[PDB]
Amino acid sequence: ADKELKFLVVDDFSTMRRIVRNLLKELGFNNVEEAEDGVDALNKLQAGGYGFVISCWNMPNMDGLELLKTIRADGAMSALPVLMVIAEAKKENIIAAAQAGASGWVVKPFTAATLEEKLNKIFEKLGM
């Protein structure tokens, strides 16, 4: 939709959340809040108002795969766009994420150019 759309960036590595927040800012997305894990993420999401989730796969307590499922199973937000950030281009991971209904996915480290594209393609699908 509009670059006002609220993003939730979830990762337990503060440095990486700052990176994605920076890349998003660079792309014009200034509505960004962070979450430090799947549970924190879910607490914030149920509080309603978010339009996009960018999440790490390898996270303690509740990984991004678990977080994505919960999201997709939640009638209130089952259609929420979710971009999965993965540490490697592993086929296992990529498929198990597309399966759980990931809107898209990227391999860290990534650039603004790649993030921009991924985000565009996704906004295309969901006609946003």
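Following Swiss-Prot, chain A residues are numbered 2-129, in order.
Backbone N, Cα and C atoms are what each Cβ position is placed from, and that goes for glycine too.
Quoted from Swiss-Prot for the published mutagenesis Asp12 to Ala: Abolishes magnesium binding. Record note (Swiss-Prot) on the mutagenesis of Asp13 to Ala: No effect on magnesium binding. Swiss-Prot documents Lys92 to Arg as a published mutagenesis change and attaches the note No effect on chemotaxis. Quoted from Swiss-Prot, the note on the mutagenesis of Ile95 to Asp, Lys or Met is: Loss of CW flagellar rotational signaling activity. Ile95 to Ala or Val appears in Swiss-Prot as a published mutagenesis result, with the remark: Enhanced CW flagellar rotational signaling activity.
For the pair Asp13 (mutagenesis position) and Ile95 (mutagenesis position), the C-alpha distance works out to 20 angstrom.
Of all Cβ atoms in the protein chains displayed, 8 besides its own lie within 10 Å of the Cβ of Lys92 (mutagenesis position). Comparing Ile95 (mutagenesis position) with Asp12 (mutagenesis position), their Cα atoms are 18 Å apart once rounded. Ranking the mutagenesis positions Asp12, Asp13 by C-beta neighbours within 10 Å puts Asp12 at the top. Across the structure, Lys92 (mutagenesis position) and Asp12 (mutagenesis position) are spaced 21 Å apart at their Cα atoms. According to its DSSP assignment, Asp12 (mutagenesis position) is coil.
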